[PDB]
Amino acid sequence: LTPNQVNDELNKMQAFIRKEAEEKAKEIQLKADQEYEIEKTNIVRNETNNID
Amino acid sequence: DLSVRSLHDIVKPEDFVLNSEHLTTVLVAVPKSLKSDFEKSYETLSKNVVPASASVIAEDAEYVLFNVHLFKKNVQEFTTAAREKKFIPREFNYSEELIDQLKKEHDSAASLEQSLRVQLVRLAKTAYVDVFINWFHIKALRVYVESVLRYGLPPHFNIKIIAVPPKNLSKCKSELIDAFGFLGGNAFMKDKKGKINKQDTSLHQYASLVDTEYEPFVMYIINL
Amino acid sequence: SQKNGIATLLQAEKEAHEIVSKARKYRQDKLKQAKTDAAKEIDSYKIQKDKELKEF
């Protein structure tokens, strides 16, 4: 197809590529915040019960 | 012809992209009339369709085979949109194992037919000779035992193989019947000629297991 | 224009995939962090019980 349409699609496509990666990466590192806390409290709570 | 066909020998790293998972390639089997129609439509089928991807990688008489690159989520929208236009998608991705296995199937199939054909032509020829030596062993046996049954003694017989030139068989068979026929029957004898094979009747088959027409002396007819 | 469109996009794809790889890195470290920063509270808690015992 015609040169104006091919540059119009080119900016649109690489916008999506990054955006999807950024979105995914944001869920991934957010979960990482949650897992650190839960598992950190569990490791403490379990062994502080043994010490008591 | 495209209807089950996915290509695997015309791969390229840029006309067929899949190295992470963001981009994928869908191939579209497009009738010739519809070739212009695809070049115009390709971008509109789904959102995020890569620019200028639409090129005929391969072409046949009925169909022209296109590649288009696009985002993976969008492949569902792309395919459905393609079928309204009245194209037929052919799904093939550029996974490494796919390309390799289809290619393999072509090769493995040629190698199986090839090896086999050489052993098979050889095996029949070798079989042919053995079954020839064996066919004549029975006839020799068959004729001998029969001779004993019909003439009695002596057990010592005068036995010949007469080569008849093609189409003189009927004339040969008759002459033998006249001369020698009296020995095995002076009333059990009639004139006869040639060899006719049938399942209309069982008569005229010259055999000692089913009822046939009794020959006046032992004579068996071999057709090659 | 075929290997012009593919190229801009391939550069993007390797940069995209690497960002995703960074997040998994972060996520693996946080899970290690959990055990490290839990281990540090348990052994402080232990000598604290022992201190009030040795007084006893």
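The residues of chain B that appear here are 169-392 by Swiss-Prot count, in order.
Using N, Cα and C of the backbone, Cβ positions are placed for all residues, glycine too.
Copied over from Swiss-Prot:
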- B:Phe255 to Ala: Is rapidly degraded and disrupts stable ATPase assembly (MUTAGEN)
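For B:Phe255 (mutagenesis position), the count of additional Cβ atoms within 10 Å of its Cβ stands at 22 [all protein chains shown]. A coil conformation is recorded for B:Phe255 (mutagenesis position) in the three-state DSSP classification, outside any helix or strand.
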